[PDB]
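See below for the structure under consideration.
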2 protein chains.
Amino acid sequence: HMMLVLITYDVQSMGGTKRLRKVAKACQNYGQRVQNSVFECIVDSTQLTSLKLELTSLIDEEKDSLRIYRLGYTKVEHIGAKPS
Amino acid sequence: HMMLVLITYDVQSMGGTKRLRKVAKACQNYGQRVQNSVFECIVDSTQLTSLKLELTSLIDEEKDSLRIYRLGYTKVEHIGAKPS
């Protein structure tokens, strides 16, 4: 029924900063920002599709990438500071 | 026996660029760089510990963070370009 999904956004620039803000807002609707451009979302199948379409539409595909990991869910270890 | 591990490195600066190079080299010993600062490693338990100690030692814990996800392993979707 519910899935944990990890979204990793590789973004650099003015456009980049703007796109990160938008991607973060879209992911926040379904989860939490755990690093500057890494998001953990908990979603059903319909919500995953909706979110993935939205994220695909927000990035610059020449300059950015996203990876979407379906985790199905084991302690994740966080090492170091933040995020802001 | 073997585990897939995802390593997400939140790093910014001159020191940052240097630390990313070192983290990437450490992860390359056990896997692949799939985005600028995201690495997929396949490791046994001993290798995971060794790698995690090494990564912890390389980062600046005031300015950077790492997350280490143990995936146990479902198509990951890559959207957009790269990495360099």
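All residue numbers here begin at 1 and follow the chain in the order shown.
For this deposited structure, the header notes the method as X-ray crystallography, 1.3 Å.
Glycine too: its Cβ is placed from the backbone N, Cα and C atoms.
Record features, source Swiss-Prot:
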- B:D10 to N (Swiss-Prot position 8): Loss of dsDNase activity (MUTAGEN)
- B:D10: Mg(2+) binding site (BINDING)
Across 2 unmodelled residues, the distance in Å between the CA atoms of B:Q12 and B:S13: 6
Sequence-distant neighbours of B:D10 (mutagenesis position) in its chain (C-beta under 8 A, six or more apart): B:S37, B:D64, B:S65, B:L66
Distance bridged by 2 unmodelled residues (Cα of B:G72 to Cα of B:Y73, Å): 6
